[PDB]
Amino acid sequence: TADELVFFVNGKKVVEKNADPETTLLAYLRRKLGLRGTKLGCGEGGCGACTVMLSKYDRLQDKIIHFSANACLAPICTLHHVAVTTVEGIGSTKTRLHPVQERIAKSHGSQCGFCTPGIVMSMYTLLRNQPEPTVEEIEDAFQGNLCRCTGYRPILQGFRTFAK
Amino acid sequence: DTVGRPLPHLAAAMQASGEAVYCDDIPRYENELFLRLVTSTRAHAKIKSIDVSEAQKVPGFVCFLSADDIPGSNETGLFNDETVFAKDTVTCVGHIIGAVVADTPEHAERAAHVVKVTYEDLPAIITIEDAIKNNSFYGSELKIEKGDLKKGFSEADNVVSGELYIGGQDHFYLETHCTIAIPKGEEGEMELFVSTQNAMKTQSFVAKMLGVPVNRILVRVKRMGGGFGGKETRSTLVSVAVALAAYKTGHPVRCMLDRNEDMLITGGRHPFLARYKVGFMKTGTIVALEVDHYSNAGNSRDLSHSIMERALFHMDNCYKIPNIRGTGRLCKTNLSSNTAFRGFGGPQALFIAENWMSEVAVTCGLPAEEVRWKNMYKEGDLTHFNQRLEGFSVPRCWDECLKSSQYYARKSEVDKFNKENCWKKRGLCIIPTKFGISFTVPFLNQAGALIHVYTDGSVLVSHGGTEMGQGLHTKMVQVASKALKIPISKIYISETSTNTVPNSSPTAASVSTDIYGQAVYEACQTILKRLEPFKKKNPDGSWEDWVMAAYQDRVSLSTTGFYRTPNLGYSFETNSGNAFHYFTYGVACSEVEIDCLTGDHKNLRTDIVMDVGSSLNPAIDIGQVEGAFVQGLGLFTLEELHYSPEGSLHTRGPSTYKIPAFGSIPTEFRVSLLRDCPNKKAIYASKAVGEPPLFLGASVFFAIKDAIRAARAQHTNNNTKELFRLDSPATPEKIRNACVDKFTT
Amino acid sequence: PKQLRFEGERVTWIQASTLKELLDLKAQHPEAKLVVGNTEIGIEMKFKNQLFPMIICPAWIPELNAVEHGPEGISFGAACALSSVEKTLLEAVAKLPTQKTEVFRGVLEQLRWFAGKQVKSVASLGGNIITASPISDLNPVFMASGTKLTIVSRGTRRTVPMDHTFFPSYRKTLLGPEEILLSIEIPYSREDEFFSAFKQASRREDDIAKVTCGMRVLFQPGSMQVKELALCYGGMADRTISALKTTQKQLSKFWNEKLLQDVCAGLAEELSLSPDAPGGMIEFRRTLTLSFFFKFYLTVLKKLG
Ligand SMILES: Cc1cc2nc3c(=O)[nH]c(=O)nc-3n(C[C@H](O)[C@H](O)[C@H](O)COP(=O)(O)OP(=O)(O)OC[C@H]3O[C@@H](n4cnc5c(N)ncnc54)[C@H](O)[C@@H]3O)c2cc1C
Ligand SMILES: Nc1nc2c(c(=O)[nH]1)N[C@H]1C(S)=C(S)[C@@H](COP(=O)(O)O)O[C@H]1N2
Ligand SMILES: O=c1c(O)c(-c2ccc(O)c(O)c2)oc2cc(O)cc(O)c12
Ligand code: MOS
Ligand code: FES
Ligand code: FES
């Protein structure tokens, strides 16, 4: 009666045999897959704590496209044949940090740390599309990401390092 | 020795990789259930019936819980004036009536929505104005008075009088309230994982609720994704309900609030109303001041009394006022009980002070910097509460900020922009602050630590303070590393827990570094003294060899450390005794451009000079200054909570409540820490930094007022010495309407 | 690429692979909700406790994703993400004379501080349009510009410029039960045609009382004499409305201080708010309607200098 949902998370095949249409990707990542890096901060698309990168072959444009999305509003049933990247998909203190992770950490851009994965994924996405962005492109990537702790200055300053 | 070095936050790398564990990231037990609060939709009403029929049809529904389920006691809250679960009557929208427990959080959400309550509405009191009209107050009038008021006013060249309102603020910690409760099944024992700044009250309120000794309850706090005062007491609303569910079911139970529940239920900063009368000389010299403060406390006392006390202690800001009377009252209303929010009543009182100070300057037709400077305290001066200002560094901060911000040159250029532009105006203001350091309740100024050295020489530090992003654990590691004379890599802090350090004060009042720093230091000293003989026996040996020798000689490598802040004890009866240990000082200068036609504005530049003594960690301390400043900029310029007339909150998420974004911060944002200003009163000459910078946010508000003043001087009745009321927050609505023109008319 | 069916506790979701499936499904289930970005529906289900037991996701259908550059304008499939619309329009703006991109520029101004990248990469054009929030930032621009909507059901097809009649009442649009929105042609601007858009930058209520507008003026060839004038506002009623009465009066008047105060007089009466109007901020909102027009007035003169 019911079809299989197949997607990928951090390079790994996820085969959901009983997808519920109501299930969000945030719920799936956190509570089925056990990938708790992606956070719930509002559930209404306004804070970006739940930011992940989505990737797919665009039949029209021909290429693979990469973009950021709020996992709190993404129904898993929209993700058939899509590839999800989370904060744990890009680097780890157990293996090696991604440069985006190192620089936000070392630049004092993370205080309580709850917005950090979301902002990391916003910057990371930007770099997957534009490896040499401008300062303006950098500020722009974060219009969907809130931080209550840092006053934002350190985050931009650490990421400015990626421009020119 | 890293003390004074910009060591990054110890957890930042793991925070960036998503490896740092927050409460809801803890894995679930196989049998773990989920709780969701069932809450009042009425501001004031009798509960007639509760019908759970529909909830019971939801897949995975376990139970509904209410006041009848509680084994111990339904009375809770700091002053024992709250219910855990409301019984006959609700007293605010958001008031907790019960909880559903289900097998998934989605099922608990669904079941909670379908719980049907029947009410009979009773008449409600929502506004401060309503509360005053009904004499609906908690306790009696608070008052600080000094000098002769009916002498000062008799003598004053002029007076200014008026009324000012400042709206509240939601904490908007990125991680909302969260508790996991694990029932052990033996002797009422329960272990709780909680996003709270107050593991002591959590522990005590759970035990009281359950009817069980406090020694049965273990509360553990790894870290919070922000607290800001909001998890200092209101975290128990979730914790106690979760404990009850664990007790009833015998299963582990968790709850993390959705943002909308959190905004409605858990309280925010206190809104303040002030009526004031200031008397002054033609010179701008203040001769008398009378201020009556009113806070909107909501539907319980909570911390409201202490928040008003702090307001009263800061109604002077940095100004000497020979004759002064301040009063505070706490308005009892049908709103969620309001609570601690970074600043704890200080920013409200300081804002009231800068508001009339700004009106004094306009009335006398003098430059604002000149009137502020000429009224400033001097070294050795006493405050209105009769405490001496020792090491009063505002004059240095002021002078250095003026110089480095190029204030006088840019003030010229602001004036040129204003004469050359019709429908956009620039403003520029420079504001000081002082903020007193200590809990104003003397008994909270105590701190414990517990340190173990294991036989490999690694050190485990435990102290009563919690980490919420402010880098307290980092600072304690730098302290211990310096005190033990070993590198930071040998030392670890895992968590805060009631079984390692009991009876801890909430992590609050900006004093945590000072008091836990001292506790940690004393414990380290004890360790060094015990190790000293072994050092002498093996002088060219290593830390590890000394520890192992001490171990084998049966010398204990475990110790407590304790600090009690000396010489605190202010009396409202005698208007004497120190209320604070010392003060933290700062000055900010901010420039804005407003759009006269839309009420929008751009923050152009801000320069801050902050006295934090000799910083333990300049990077953390600057980070604290910038964070606090931006929270203050949000309080005064962006964030607005809005209620229906029936008292129900409209603004319940980031789409209707705007905290500062990446684009809200000043384009040029400079922060310097005052150099060569050691503080004899705290650990390693440092000073508390967490809360004192927030009010500097007001510099953006007074820059806005300055720009509105120019817009009015262009388009309305032209009196240079014309005053108008601008409440906080200065939103686009208020800014626009105040730019009276051919369109507003 | 084939049709997928997913079944949960309360909801059936069908991922439609072709236009025919979509139209067939929408005929069979007239009430079905079409989800693309889910940035509206996910909110209605979580926060308004709405239940929609039948969902059709058309995001895969090539026709709902097509970007087409024609003689009259640029046509976007209804499922095109707002970031795609933005990128296509930013590309057209950099390539075409300024006089052909006045509307594109307005759309781009509304898109600027409109959420963040995450929402804009998944929010559809058709989604913002059919949702029909009183405070939609795009509907007033589309209305003011007469952006053309291709609406399709099983068998039948039509193309209507968006006008005031398209939003009859609260959160309703003029599509029949079996119909879907297929594509949206955003027009190039004409010689002597100028366009602005503005929006309020706070807001405290869920989907009311945030002033947002599209403004369009078409002058007689080489004149300052009004031939067509359109002023559409969101945040002023239960729906996107046009100040028809006010603008009708300006037809064949000249663009002068007289035009200004008359429009500001017309706006004040036509769009007047009762003191009990949902969302409050009555004085502010009124003032913005005139202040926005005044900005448009001034910008139109500079664009004529
Ligand atoms: C945090 C955030 C910020 C936002 N800010 C703004 C803003 O500033 N200005 C603004 O205007 N909006 C704003 N929005 C709304 C956003 O623009 C809309 O939510 C989005 O365009 C809806 O598109 P969707 O694909 O996500 O719709 P969905 O949620 O998937 O569907 C929305 C509605 O459109 C219908 N629909 C979709 N496609 C068709 C079709 N082709 N034919 C017929 N009906 C169809 C659906 O049935 C449903 O009723 C914001 C939303 C979020 C979450
Ligand atoms: N990142 C961050 N900084 C913060 C807070 C927070 O929750 N997160 N709370 C503030 C408040 S309300 C206080 S009282 C102090 C408490 O910490 P301290 O005493 O260790 O400075 O930190 C402040 N700075
Ligand atoms: O955070 C604070 C707090 O909790 C309390 C308090 C008061 C009475 C109690 O019974 C209690 O448990 C706490 O006082 C304070 C006093 C301050 O000057 C500053 C603070 O930040 C607090
Ligand atoms: O004293 Mo901070 O928790 S308000
Ligand atoms: S949780 Fe806030 S945007 Fe997804
Ligand atoms: S570091 Fe705390 S919210 Fe960003």
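Following Swiss-Prot, chain C shows residues 224-528, kept in their order.
Header lists the method as X-ray crystallography, 2.0 Å.
Placed from the backbone N, Cα and C atoms, the Cβ positions cover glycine too.
According to Swiss-Prot, the domain 'FAD-binding PCMH-type' annotation covers C:229-414, on the basis of sequence analysis.
Positions annotated as FAD binding site by Swiss-Prot: C:257-264, C:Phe337, C:347-351, C:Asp360, C:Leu404, C:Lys422. In sequence order, C:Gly350, C:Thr354 are the residues near C:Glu263 (FAD binding site), counting only same-chain partners six or more apart with C-beta under 8 A.
According to Swiss-Prot, the experimentally introduced change C:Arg335 to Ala is described as follows: Promotes conversion to the oxidase form that utilizes molecular oxygen as electron acceptor. Interferes with normal conversion to the dehydrogenase form by reducing agents. In the three-state DSSP scheme, C:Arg335 (mutagenesis position) falls into the helix class.
The number of other Cβ atoms within 10 Å of the Cβ belonging to C:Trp336 (mutagenesis position), over all protein chains shown, comes to 13. In Swiss-Prot, a published mutagenesis experiment is listed as C:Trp336 to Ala, annotated Promotes conversion to the oxidase form that utilizes molecular oxygen as electron acceptor. Interferes with normal conversion to the dehydrogenase form by reducing agents.
Sequence-distant contacts of C:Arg427 (mutagenesis position), defined as residues of its own chain at least six apart whose C-beta falls under 8 angstroms from its C-beta, comprise C:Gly502, C:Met504. Under its mutagenesis annotations, Swiss-Prot gives C:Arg427 to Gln the following note: Promotes conversion to the oxidase form that utilizes molecular oxygen as electron acceptor. Interferes with normal conversion to the dehydrogenase form by reducing agents.
Proximity to chain A, taken as a Cβ less than 8 Å from one of its Cβ atoms, holds for C:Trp336 among the recorded positions C:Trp336, C:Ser347, C:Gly350. Chain B has a C-beta under 8 angstroms from the C-beta of C:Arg427, taken from the recorded positions C:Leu257, C:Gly260, C:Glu263, C:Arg335, C:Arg427. A coil conformation is recorded for C:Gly260 (FAD binding site) in the three-state DSSP classification, outside any helix or strand. In this structure the C-alpha atoms belonging to C:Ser347 (FAD binding site) and C:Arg335 (mutagenesis position) are separated by 16 Å. Counting other Cβ atoms within 10 Å of each Cβ, the binding-site residues C:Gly260, C:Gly350 show the lowest value at C:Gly350. For C:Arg335 (mutagenesis position), the spatially nearest entry among the binding-site residues C:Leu257, C:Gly260, C:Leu404 is C:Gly260, judged by CA separation. Here the recorded positions are C:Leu257, C:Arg335, and the one whose Cβ sees the fewest other Cβ atoms within 10 Å is C:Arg335.
Put simply, C:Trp336 (mutagenesis position) is 26 Å from C:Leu257 (FAD binding site) when counted between their Cα atoms. For C:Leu404 (FAD binding site), applying a Cβ distance below 8 Å and a minimum sequence separation of six or more within one chain yields C:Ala301, C:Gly349, C:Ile352, C:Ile353, C:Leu372, C:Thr373, C:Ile374, C:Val375, C:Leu398. The CA atom of C:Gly260 (FAD binding site) is located 18 Å away from the CA atom of C:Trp336 (mutagenesis position).
Closeness to ligand 1 is met by C:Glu263, these being the recorded positions among C:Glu263, C:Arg335, C:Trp336 whose Cβ falls under 6 Å from the molecule. Counted within 10 Å of its Cβ, the other Cβ atoms near C:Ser347 (FAD binding site) come to 30, all protein chains included.
According to DSSP, C:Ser347 (FAD binding site) is assigned to a strand segment.
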